[PDB]
Amino acid sequence: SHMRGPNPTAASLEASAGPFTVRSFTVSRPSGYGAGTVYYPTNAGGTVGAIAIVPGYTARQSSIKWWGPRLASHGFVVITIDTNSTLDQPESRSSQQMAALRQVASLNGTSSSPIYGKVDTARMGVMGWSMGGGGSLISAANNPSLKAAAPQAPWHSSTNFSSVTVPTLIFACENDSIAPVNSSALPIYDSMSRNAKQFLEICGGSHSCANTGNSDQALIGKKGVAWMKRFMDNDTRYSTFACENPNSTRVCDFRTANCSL
Ligand SMILES: [Mg+2]
């Protein structure tokens, strides 16, 4: 429905950057969250969807920052936030995530903003690490008009997300001792029976295995961008990339359902 950029390849999705040049700015007066950096394409040649990304407990934008330029360069507006407190819980993280999306939607209609007219505010996604990944799934449960979710090493006090109808990719980290796969990511994935979903576990990964500076950005970036293109943009050129077992020796557990190639 909303295809931008050239036909993808493994090589184009695994590279450092997509086709679009990326700029960023710090939000001046963050509305309902602590701080925010907005990454955006200067030359997408069409409006793009928006993605809000939340860190884990104690953590800040640095932890998840790499996703900003990576996603934006493929044709998205990305906001990475600091929460009002580093010690905010998942419900609060979800509220702040949606507040960041709301503010991006607002700045799209503000003529002084660098993202004036760049955003399709009907096409939105959510991402985050740990309690911020838990917050993303809460966002998805409460706001089913969201187009995609792709949390990493998610954690929540409940693993029951059976109501989620949003297409959800879960990144997991095999050797996570904070949000162990067996007791967090996997039961969350298994709870969801009404959506397109995927589970991708990185071999030997600590809890930070999908964070800034990780050594698997080729694969994790490929998958995050493909999921977002396929579901935020309804771009079926990405159906294989989004839905396929990537056949990587860095993946120690792969599962997917309701995800057509
Ligand atoms: Mg956490």
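Residue positions begin at 1 at the first shown residue.
Determined by X-ray crystallography, 1.9 Å, according to the entry header.
Using the three backbone atoms N, Cα and C, a Cβ is placed for every residue, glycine included.
In Swiss-Prot, a mutagenesis experiment is listed as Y57 to A (Swiss-Prot position 87), annotated with the note Displays increased enzymatic activity on PET bottle. Displays decreased enzymatic activity on PET film and on BHET. Taken residue by residue with DSSP, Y57 (mutagenesis position) is part of neither helix nor strand, so it is coil.
Sequence annotations record features per position, and here Swiss-Prot assigns poly(ethylene terephthalate) binding site to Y57, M131, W155. Applying an 8 A CB threshold to same-chain residues 6+ apart, the list for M131 (mutagenesis position) reads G56, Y57, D88, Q89, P90, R93, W155, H156.
According to Swiss-Prot, the mutagenesis experiment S63 to M (Swiss-Prot position 93) carries the annotation: Increases activity towards 1-naphthyl butyrate. Of all Cβ atoms in the shown protein chains, 23 besides its own fall within 10 Å of the Cβ of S63 (mutagenesis position).
Swiss-Prot lists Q89 to A (Swiss-Prot position 119) among its mutagenesis entries, and the accompanying note reads: Displays decreased enzymatic activity on PET bottle and on BHET.
What Swiss-Prot notes for the published mutagenesis of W129 to F (Swiss-Prot position 159) is this: Increases activity towards 1-naphthyl butyrate. Of all Cβ atoms in the protein chains displayed, 29 besides its own lie within 10 Å of the Cβ of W129 (mutagenesis position).
The number of other Cβ atoms within 10 Å of the Cβ belonging to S130 (mutagenesis position), over all protein chains shown, comes to 30. Under the DSSP three-state reduction, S130 (mutagenesis position) is assigned to coil, being neither helix nor strand. Among the mutagenesis results in Swiss-Prot, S130 to A (Swiss-Prot position 160) has the note: Loss of enzymatic activity on PET bottle and on BHET. The residue drawn here is the original one.
According to Swiss-Prot, the feature active site, nucleophile maps to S130, an assignment based on a curator's inference.
Experimental mutagenesis is annotated in Swiss-Prot for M131 to A (Swiss-Prot position 161), with the remark: Displays decreased enzymatic activity on PET bottle and on BHET.
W155 (mutagenesis position) is surrounded by 25 other CB atoms, counting those within 10 A of its CB over all protein chains shown. Annotation of the mutagenesis experiment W155 to A (Swiss-Prot position 185) in Swiss-Prot: Exhibits highly impaired PET degradation capacity relative to wild-type PETase. Also displays decreased enzymatic activity on BHET.
Secondary structure at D176 (mutagenesis position), as computed by DSSP, is coil. Around the Cβ of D176 (mutagenesis position), a 10 Å sphere holds 23 further Cβ atoms from the protein chains shown. Recorded in Swiss-Prot as a mutagenesis result, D176 to A (Swiss-Prot position 206) carries the remark: Loss of enzymatic activity on PET bottle and on BHET.
According to Swiss-Prot, the active site, charge relay system annotation covers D176 (among others).
Swiss-Prot lists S184 to H (Swiss-Prot position 214) among its mutagenesis entries, and the accompanying note reads: Displays increased enzymatic activity on PET bottle. In sequence order, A153, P154, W155, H156, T159, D176 make up the list of same-chain residues 6 or more apart from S184 (mutagenesis position) whose Cβ falls under 8 Å from its Cβ.
Neighbours of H207 (mutagenesis position), defined as other CB atoms within 10 A of its CB across all chains, total 19. Secondary structure at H207 (mutagenesis position), as computed by DSSP, is coil. The note that Swiss-Prot attaches to the published mutagenesis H207 to A (Swiss-Prot position 237) is: Loss of enzymatic activity on PET bottle and on BHET.
What Swiss-Prot records for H207 (among others) is active site, charge relay system, and it gives a curator's inference as the kind of evidence.
Among the sequence features in Swiss-Prot, the mutagenesis site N211 to A (Swiss-Prot position 241) is noted as follows: Displays decreased enzymatic activity on PET film and on BHET. All chains included, 23 other C-beta atoms sit within 10 angstroms of the C-beta of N211 (mutagenesis position).
With a cut-off of 6 Å between Cβ and the nearest atom of ligand 1, the mutagenesis positions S130, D176, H207, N211 reduce to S130. The maximal spread of the poly(ethylene terephthalate) binding site, taken as the longest Cα to Cα distance among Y57, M131, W155, is 10 Å. In sequence order, the mutagenesis positions near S130 (mutagenesis position) (Cα within 10 Å of its Cα) are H207, drawn from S63, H207, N211.
Comparing C-alpha positions, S63 (mutagenesis position) sits nearest to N211 among the mutagenesis positions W129, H207, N211.
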